[PDB]
Every structure is written in structure tokens, then in C-alpha cells.
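Peer 1: I am attaching a structure below and will ask some questions about it afterwards.
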Amino acid sequence: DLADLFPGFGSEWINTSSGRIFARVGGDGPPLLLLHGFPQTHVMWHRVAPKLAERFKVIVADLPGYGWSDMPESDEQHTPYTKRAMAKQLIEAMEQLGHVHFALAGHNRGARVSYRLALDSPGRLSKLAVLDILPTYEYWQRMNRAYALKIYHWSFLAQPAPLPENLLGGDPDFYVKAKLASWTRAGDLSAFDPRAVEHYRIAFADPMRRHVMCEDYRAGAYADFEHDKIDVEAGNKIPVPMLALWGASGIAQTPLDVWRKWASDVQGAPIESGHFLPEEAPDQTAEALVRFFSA
Amino acid sequence: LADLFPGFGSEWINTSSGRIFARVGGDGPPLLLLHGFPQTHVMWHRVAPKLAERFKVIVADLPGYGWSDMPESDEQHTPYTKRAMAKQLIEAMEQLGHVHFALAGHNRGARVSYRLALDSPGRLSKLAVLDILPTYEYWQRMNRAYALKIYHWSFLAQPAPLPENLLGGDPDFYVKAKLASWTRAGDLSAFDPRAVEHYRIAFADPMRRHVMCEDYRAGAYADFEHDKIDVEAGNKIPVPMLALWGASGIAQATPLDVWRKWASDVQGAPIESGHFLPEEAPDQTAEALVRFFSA
Ligand SMILES: [Cl-]
Ligand SMILES: [Cl-]
């Protein structure tokens, strides 16, 4: 059995037109939605969510298709796993709780859902934080030999099915543990609570969950990139006050200079960390978020 | 299993780095044929007979491929660099008394071949390369579109053991998917099933797959650097050269225009074919090669 890493938090299974969203819910105050990414689940926030819950009503949700959220059937354009669709789905979920204007922090895929949400539906957000990402358009635009080799999984997981699925199926534990370790500052699993690692491992052990992850990266290579391209070529900037927090040894890395192209009111800082800020640097991440969302 | 070369002998040729296996047939001027990935010498079985009508034809397994020995690699992937492979095949040809010969290569073998022509042009009377551009040129072109289309250049080049671990789960699937995906038909129908079995059998060995990954690691690092030095120096191949490519192959972004920057005497032509010219279009490939190599 898997551990409860949010002692005292409630658990909700929220219906939407696209399927259920699982969330842990805690605290009180202004509403704050937290969105994980790949290859994780909502439990990645367990080291910062208790502290945030001292100041906010904290909703820690599994992305569409991840963790214990339902997995909609995909299609030829990977539609349910595009960040545009994921953002619509999470907007519906928040409405089910009575939240139509909320604060939002995301990491990895969830940060992409978050800035896409801000571009499509800025009225929904009071403030936005994105953790260790650049826009999907910027990742692809900088593509060259060095980046192709340094950060290969974007193009690998986006290959047509069932190629990535069949490769991942032989020994899935090895792949998910290798990715978790590889993107940390030290390159091992020491930053992670082993109970959290087991949550990630159990999700990754389901071929249906792995297929969703590949669909997510297929969206990332195609429709998500196209959606982004339209905004940057039109000069659309996010007007929601924004924080870009990144790891000095992360994937996104200046990110603030990139984000200033995409957002008219953005602040930012690095933290000494690899990619997984809320687990590698929980006190600093929690502090940065509390201070940003409270101001 | 299955002998696909009527009237060819079988030879193990000694070198300082290990044995090279080759099928040997015909008489007349010497012509070396070099396969690539994920194949073996048997890929030439539909064109070698026609060539052996006019030439002494040596159909070799690349160093570390097929039945050739596998020299131990190192941190710089040295023995599977094209410079090293070319030196090893030059030694093998010297064992047969061939110090000036014609050479045709496909895929990795065509990279060995143009590297051989750049390093040791005195060894070659004429050179044909099938459906490739220089490694430098593919990497220079590695934008989003190319990262997606030739993802395996970055995936197979990831540090060991990441691709080795993934390929071990279902190697038959991967090799058959690669074979099919690069043909015009998109299935295995262009191949002799007996040939496919040769490729599957080789790919079934973890040691052979490791060699392939070392080959792509070389392709991402030393091979690229070697090419970059020639580009910077403005070096061109002086050997009479033929570039053949598939109308729906990988090299095509205009192949003859590219090769003219790398070679001072080159002619070329498209063939209605996917990547695997000698199997998808054996009659037209053989005819083109015969006419070119004939004096
Ligand atoms: Cl990024
Ligand atoms: Cl190649």
C-alpha cells in the first residue's frame, strides 16, 4: 500500500466532462492549485504543501491521465493530453469546488498546463508560478545538436506509438528511477522521500499510465508547440502576475529573460537545485511561493 | 541461417583489431561493399551478384557488426568511430592485397566510406554513398523537425546503459520497426524474409546492440568533430564519387548540393525508394553502381 504524504489533507475525486481529477485538499484561505509533471504525481508537492496550507486553501491535483486521475482515450492529435485541453479540464475541476479565480503553481508538464491556462483563460488566475520550465516553443526553437543530446526524451517519447511504449515496457522501474535521478542536482535518488518514489514507480508501472505520458510528449512536440507558436508570433503576452522559479542545475537553464518575452509582469529567481525544486529544495521553494502568492 | 550469395565464398579476414567477416565473389577490379544499421552484409544480396559480373566483390560486416569480431570500446568510443572503422577495413583489404579499390557504402557503412576517402583518398579509385549526408550536415540540421525524424541519433547516443537497457526488452520489435519505418512501404515487404532473419538474429545479441550504441555515440561526438575539422579546413574528397539517395529516403535539403560542398567530383541521382536502396530498388541501384564503377 502507498503512503499518505499529506497528513490531515482531504481527498477529492472531482468530476469533469473529460474525466475525474484526483486531488488532495488542505489548509484554508485563498485557493491555490498545484500541478505536478513527468514522471511524477501530485505527491511531489508533499514537502511544500503543508507549509503552503498554513496560508492558502491548497488543491494538489493529479494531471489529467496521471496518478489516480482518469485517463481519457486519446486521438490522432493527442487532444486530451495537450496543455490546452488539460487546462480546460482543470478549470472545470476548480469550478466544481467553487473556484473561478485562483492562484496556480506548476512544475514540468503541470507548469506547461499552467502557462497555457494563462494564455487561453487569464481571467481564471490571480497569479501564476512556473517551476523549472521554459515555454514549449522555446525548448523546440533552441533545438540543435547539443540540446538534442542533452535533453533527448522530448523527441524519443514523441515517436509514434507503439515505439516508446514498447521500449518502456521491458523494465519500466529502471527508466523512471533513471529519469528521477538524472535530473536532480546530485544525479541520484537522495533528494526524494522513498515513499514518494514508490508512488511514482507504481504509476509508471501501469502501461496505460505510460501511454498517457507518451501522448503528453506527443502533444508537446505537435499541438502544444503549434499553440505556443501562434502566441509568440502574434506577440501575445501573459498579463497575469507571474513568477518563474528555476533550478541552477535544472532543465530550463536566463529563463527570466525568456519569460519576459512571454509575460508582461514576471519576476524570477534561480534556486540551487536540479529540476525537482519542491523536493530538492523544499524550504526555499515553499518560501518563494508563499511570498509571491501573498504579495 | 540461409546463404543469400550464390557463387560467393566466406572469409574471415584478420586485422590488428579483430576479424572482419566477408562474403567474396567475382573477379576483376576490387569493390568493397559496406552495410549499415540495423543490418549486416546480407543487405547487399540483391545487388552483389550483378556487381560480381564485372568486379571482385567483397561484402564485409562492419567492425563489431554481424559476424565480425567486436573490439573493446573505450570512453571515446574509439573503435566504432568511422575513422577507426576505416583504418580497420583498410587493414582487412591489405590482407587480400587490395591497396586501391572501389567502395560503396550504405547508412553507417557510407559514413565509414566517406571518412575513409577524407583520411586516405589514395586507397580509393571511386566511391559511392547510398542515402546519406555527412554526419556533420545531419547534426547542423538538427532542429525540431529533424530531432523528431531522426530521434535515434540522440537516443542511441545517450550514455550507457540507457539505450541498452531499453533495447533488451523486445529487440525483435525495435529492429523490425526500424527496418520498416525507413522503407517507402512502411512495412517489411521490401525485404527478403531470410535477410530480415539475419538482421533479427544479430540484433538479438546484447553485445551486438551495445556495439550499435557505441557507433551512434561515436556519431554524436568524435565522428562529428572529425567532420567539423574537414569543414573548417575546406577539405573535399578528390575521389570520383557517386551519391545515390531515395526519393523518400533520409538524405533528402538537396543531397547533390550538399555533397558538392564535400567533394570535387561527384554525380548523383535519386532512386524511387525509401532508405534501403539495395533492397527496395535492387535493379536500379545495381545498374547505377555498375555504370559508375565500370571504366
Ligand atoms: Cl523547458
Ligand atoms: Cl546512417
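For chain B, we keep the numbers from Swiss-Prot: what you see runs 4-255, 258-300, in order.
The way this entry was determined, per its header, is X-ray crystallography, 1.6 Å.
From the backbone N, Cα and C atoms, a Cβ is placed for every residue, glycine too.
According to Swiss-Prot:
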| type | residues | note |
| --- | --- | --- |
| ACT_SITE | B:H280 | active site, proton acceptor |
| BINDING | B:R111, B:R114, B:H155, B:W156, B:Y219 | fluoroacetate binding site |
| MUTAGEN | B:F40 to A | Reduced catalytic rate. Minor effect on substrate affinity |
| MUTAGEN | B:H155 to N | Reduced catalytic rate with fluoroacetate, but increased catalytic rate with chloroacetate. Minor effect on substrate affinity |
| MUTAGEN | B:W156 to H | Reduced catalytic rate. Reduced substrate affinity |
| MUTAGEN | B:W185 to F | Reduced catalytic rate. Minor effect on substrate affinity |
| MUTAGEN | B:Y219 to F | Reduced catalytic rate. Minor effect on substrate affinity |
| MUTAGEN | B:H280 to N | Abolishes hydrolysis of covalent reaction intermediate |
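Each of the listed features needs to be described in terms of its position in the shown structure.
Peer 2: If you draw a 10 Å sphere around the CB of B:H280 (mutagenesis position), it holds 24 other CB atoms from the protein chains shown.
The Cβ of B:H155 (mutagenesis position) has B:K181, B:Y219 as same-chain neighbours under 8 Å, each 6 or more residues away in sequence. In three-state terms derived from DSSP, B:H155 (mutagenesis position) belongs to a helical segment.
B:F40 (mutagenesis position) falls within neither a helix nor a strand when secondary structure is assigned with DSSP, and so counts as coil.
Using a 10 Å Cβ-Cβ cutoff, B:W156 (mutagenesis position) registers 22 neighbours.
Neighbours of B:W185 (mutagenesis position), defined as other CB atoms within 10 A of its CB across all chains, total 20.
B:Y219 (mutagenesis position) falls within a helix when secondary structure is assigned with DSSP. For B:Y219 (mutagenesis position), the count of additional Cβ atoms within 10 Å of its Cβ stands at 22 [all protein chains shown].
DSSP assigns B:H280 (mutagenesis position) to coil in the three-state reduction, outside any helix or strand.
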Peer 1: Between B:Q255 and B:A258 the model skips 2 residues. Roughly how many angstrom lie between the two CA atoms, to the nearest whole number?
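Peer 2: Cα-Cα distance across the unmodelled segment: 5 Å.
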Peer 1: Could you check which of the mutagenesis positions B:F40, B:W156, B:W185, B:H280 is the closest Cα neighbour of B:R111 (fluoroacetate binding site)?
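Peer 2: In terms of Cα distance, B:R111 (fluoroacetate binding site) lies closest to B:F40.
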Peer 1: Within 10 angstroms of the C-beta of B:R114 (fluoroacetate binding site), what count of other C-beta atoms is obtained when all protein chains are considered?
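Peer 2: There are 29 of them.
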Peer 1: Rounded to a whole angstrom, what is the C-alpha distance between B:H280 (mutagenesis position) and B:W185 (mutagenesis position)?
Peer 2: 6
Peer 1: C-alpha of B:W185 (mutagenesis position) to C-alpha of B:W156 (mutagenesis position): distance in Å?
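Peer 2: Here the two Cα atoms are 14 Å apart.
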